[PDB]
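Visitor: Before we start, here is the structure in question, set down as structure tokens.
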Amino acid sequence: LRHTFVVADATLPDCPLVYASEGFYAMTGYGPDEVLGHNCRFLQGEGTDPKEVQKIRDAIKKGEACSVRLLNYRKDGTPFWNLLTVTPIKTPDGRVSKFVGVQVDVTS
Ligand SMILES: *[C@@]12=NC3=[C]C([C])=C([C])[C]=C3N([C][C]([O])[C]([O])[C]([O])[C]OP([O])([O])=O)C1=NC(=O)[N]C2=O
């Protein structure tokens, strides 16, 4: 459906974003000069459920996939509901090299 896609670099200790689709920039209001190099958590805000955030934190430290419903905020401060699925991408030696994210605005 209508979705956006990013790639995070697991070879760096805090999974910075290294690629983002045109949709991600158009959806969030942020340019590449403010997204690339940074961890995705900047989209979070006051009403983001810390329990759900922690489901992602654990799934990333454990190298598993994960799906969560998060409240995110565009650059202009307005909120929206981000259905987010993170998938680990391993090398042949079983080590996680990248994390890929599909984000869907499910505000409906
Ligand atoms: C974010 N999308 C997103 C995409 C990928 C590929 C990854 C790996 C993470 C995200 N996040 C979350 C963020 O990077 C982090 O994993 C979590 O905040 C949990 O860890 P912390 O240390 O912050 O407790 C995404 N977060 C969002 O809020 N919106 C997304 O689109």
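The residues of chain A that appear here are 18-125 by Swiss-Prot count, in order.
Recorded method is X-ray crystallography, 2.7 Å.
Each residue, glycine too, has its Cβ placed from N, Cα and C.
This is the feature table in Swiss-Prot:
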type    : residues                                                              : note
BINDING : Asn56, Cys57, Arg58, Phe59, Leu60, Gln61, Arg74, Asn89, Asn99, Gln120 : FMN binding site
MUTAGEN : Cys57 to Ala                                                          : No effect on blue light-induced kinase activity
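In the displayed structure, how are the listed features positioned relative to their neighbours?
Guide: The number of other Cβ atoms within 10 Å of the Cβ belonging to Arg58 (FMN binding site), over all protein chains shown, comes to 14.
DSSP gives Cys57 (mutagenesis position) a helix state. Just so you know, the Cβ of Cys57 (mutagenesis position) picks up 24 other Cβ atoms within 10 Å once every protein chain is counted.
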Visitor: Count the Cβ atoms, other than its own, that fall within 10 Å of the Cβ of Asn56 (FMN binding site), considering every protein chain shown.
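Guide: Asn56 (FMN binding site) is surrounded by 12 other Cβ atoms within 10 Å.
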Visitor: Cα-Cα separation of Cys57 (mutagenesis position) and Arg74 (FMN binding site), in Å?
Guide: 12
Visitor: Hey, what's the Cβ neighbour count for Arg74 (FMN binding site) at 10 Å?
Guide: 13
